[PDB]
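Student: Please find one structure pasted underneath; my questions will follow.
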Amino acid sequence: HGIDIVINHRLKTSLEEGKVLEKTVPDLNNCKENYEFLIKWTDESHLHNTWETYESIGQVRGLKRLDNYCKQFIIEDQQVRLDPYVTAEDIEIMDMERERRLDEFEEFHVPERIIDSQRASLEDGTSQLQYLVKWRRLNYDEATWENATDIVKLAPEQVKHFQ
Amino acid sequence: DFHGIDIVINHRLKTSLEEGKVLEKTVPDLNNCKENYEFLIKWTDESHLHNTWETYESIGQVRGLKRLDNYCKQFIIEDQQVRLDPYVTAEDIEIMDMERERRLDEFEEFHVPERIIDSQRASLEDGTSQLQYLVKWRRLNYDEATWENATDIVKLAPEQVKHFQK
């Protein structure tokens with residue numbers, strides 16, 4: 001359960017909008033204090049992505065990934081945006097680049113097909129059905145085993161076509 | 001003289017909760033809304049510069065709670081009745097998406113100063129003092145102008161401060 005990919009950031013809960021509206025470039029300390037980050041975890045499909053702060057992720061593997069995300073997608077971004085000789089072109093190109101990128105991650109929590117189905121034996125007396133899910137636009141290497149009853153909540157037609 | 005819910009502007013997935021929780025193909029009920037989301041609050045007697053994302057948990061015992069309940073009903077629960085419906089058409093979805101987008105674009109204006117109207121220097125309890133600008137916000141507009149800390153308003157709008165000061 002480490003950081004695989006950082007996908008996005010947004011203003012931190014319980015913090016005034018004003019804080020991320022300043023016309024100066026944030027520091028890395030600004031990044032940790034002002035934002036939450038949408039984390040894709042190493043052990044898990046995009047279905048299990050979560051927004052965290054630096055404080056809530058705690059002592060985690062893959063931290064340099066969070067730092068690098070901050071450097072590129074907040075700090076350098078804001079160097080370009082807040083530059084005195086920034087152009088209207090630059091802004092539109094950066095906006096469309098970001099949108100295109102976020103649009104692609106949106107694919108990855110959608111099942112394309114369900115590939116296989118095993119039932120798991122739990123430590124208790126009990127058992128739970130699992131589906132091997134191929135995700136949209138991710139390859140077969142990234143198909144993951146998921147709880148069957150989550151997949152039915154998420155993708156009832158794809159489970160029907162299963163059956 | 002208080003801090004309650006004035007307007008609920010938007011909702012988003014709660015921090016530390018898996019995305020799957022808001023990706024299910026069933027209509028949320030009000031308990032779902034309380035557990036799965038955060039909500040962007042405009043507070044009574046604060047400008048939109050002071051809006052914050054809160055959960056039902058973090059807002060606690062707060063005035064104007066009915067406004068959060070009505071936000072949930074209209075914009076999450078209703079919205080999902082229509083989207084996850086039967087009977088839904090491609091046109092319905094595009095219309096709803098556009099309506100939301102237009103609503104949220106308008107709110108964006110409200111934390112952007114149009115003009116600084118006046119300055120006063122506030123006398124603080126500790127014997128010190130802080131300057132205060134009266135800001136007219138874009139698209140608001142005059143009864144909603146607010147006194148703001150002068151230095152916030154330079155971090156936010158340095159040009160509309162050079163032009164106030166020329």
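Residue positions begin at 1 at the first shown residue.
The backbone N, Cα and C atoms fix where each Cβ goes, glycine too.
As annotated in Swiss-Prot:
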DOMAIN    B:21-83  domain 'Chromo 1'
MUTAGEN   B:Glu46 to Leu or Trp (Swiss-Prot position 220)  No interaction with methylated histone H3 'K-4'
MUTAGEN   B:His48 to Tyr (Swiss-Prot position 222)  Confers interaction with methylated histone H3 'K-4'
MUTAGEN   B:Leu140 to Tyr (Swiss-Prot position 314)  No effect on interaction with methylated histone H3 'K-4'
MUTAGEN   B:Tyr142 to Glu (Swiss-Prot position 316)  Disrupts interaction with methylated histone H3 'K-4'; abrogates histone acetylation activity of SLIK
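Mind mapping these onto the model and telling me what they sit next to?
Tutor: Under DSSP, B:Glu46 (mutagenesis position) is assigned to coil, being neither helix nor strand in the three-state scheme.
Around the Cβ of B:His48 (mutagenesis position), the number of neighbouring Cβ atoms within 10 Å comes to 24.
Under the DSSP three-state reduction, B:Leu140 (mutagenesis position) is assigned to coil, being neither helix nor strand. Residue density at B:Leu140 (mutagenesis position): 17 other Cβ atoms are found within 10 A of its Cβ, drawing on all protein chains shown.
If you draw a 10 Å sphere around the CB of B:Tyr142 (mutagenesis position), it holds 8 other CB atoms from the protein chains shown.
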Student: If you run through the domain 'Chromo 1' (B:21-83) with DSSP, how many residues end up as helix, strand and coil?
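Tutor: Helix (H, G, I), strand (E, B), coil: 35 helix, 10 strand, 18 coil.
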Student: Measuring Cα to Cα, how many angstrom lie between B:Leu140 (mutagenesis position) and B:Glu46 (mutagenesis position)?
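Tutor: Approximately 13 Å lies between the Cα of B:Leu140 (mutagenesis position) and that of B:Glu46 (mutagenesis position).
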Student: Where B:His48 (mutagenesis position) and B:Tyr142 (mutagenesis position) are concerned, what is their Cα separation in Å, rounded?
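Tutor: Between the Cα atoms of B:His48 (mutagenesis position) and B:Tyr142 (mutagenesis position), the distance comes to 14 Å.
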Student: Sorry to bug you, but what's the C-alpha spacing from B:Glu46 (mutagenesis position) to B:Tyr142 (mutagenesis position), rounded to the closest Å?
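Tutor: Here the two Cα atoms lie 14 Å apart.
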